[PDB]
Amino acid sequence: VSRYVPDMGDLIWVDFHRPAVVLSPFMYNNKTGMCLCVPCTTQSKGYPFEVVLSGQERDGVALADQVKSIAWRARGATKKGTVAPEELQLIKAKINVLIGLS
Amino acid sequence: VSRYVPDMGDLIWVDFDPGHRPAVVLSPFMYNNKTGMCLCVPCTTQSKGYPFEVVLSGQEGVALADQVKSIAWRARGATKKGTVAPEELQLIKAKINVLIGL
Amino acid sequence: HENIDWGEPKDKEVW
């Protein structure tokens with residue numbers, strides 16, 4: 001067996017039972033057994049750092065200011081799906097604002 | 001008494017269960033004040049030479065740039081230890097920028 | 001890498 005390794009843009013499930021969008025590259029996640037993630041929730045409360053995850057049936061929201069490093073290999077992580085490229089960009093773009101990263 | 005509010009670049013002391021840690025504040029004042037939260041990276045005095053470490057030069061520590069975390073600074077009793085030099089902030093950002101993008 | 005831990009989530013931290 002070969003374990004699932006999160007790649008940038010993947011939607012994963014991690015326990016502590018929460019979904020997250022993986023923002024960091026595959027080379028990194030695989031080398032360090034960690035990734036930068038943003039947490040996902042069921043109900044959008046209207047905050048400006050929310051980014052809607054548009055499902056073919058229903059929708060969800062990624063909370064972009066809530067970036068967190070998580071040990072995927074350790075907390076266990078499974079793949080639900082992948083986010084749309086524009087979903088990935090907007091999340092980063094909002095992070096880029098809260099930081100100013102250059 | 002009016003409480004100290006973290007700002008971009010501040011080095012802070014924060015408390016958790018169970019330990020106290022220095023961290024560098026990446027988010028701007030407006031955000032940190034409004035939300036009682038901030039983005040930051042954890043510091044240690046142990047420099048092992050990891051790719052994402054950034055040297056913090058004090059009198060006579062390393063910031064882990066891949067270790068970004070949202071913390072409720074208000075609730076964790078964050079106090080101000082000092083401030084990073086603009087070049088050091090620029091650098092932490094530059095590395096975070098790598099793990100992610102723009 | 002060694003994963004830094006803040007213990008129990010506090011306030012508006014959702015995790």
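Along the chain as shown, the residues are counted starting at 1.
Placement of Cβ uses the backbone N, Cα and C atoms for every residue, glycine included.
Swiss-Prot annotations:
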type: MUTAGEN; residues: B:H20 to A (Swiss-Prot position 28); note: No changes in toxicity
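The number of other Cβ atoms within 10 Å of the Cβ belonging to B:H20 (mutagenesis position), over all protein chains shown, comes to 10. For the 2-residue gap in the deposited structure, the Cα of B:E60 and the Cα of B:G61 are 10 Å apart, rounded to a whole number. Across the break of 7 residues that separates B:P18 from B:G19, the C-alpha atoms are 5 angstrom from each other.
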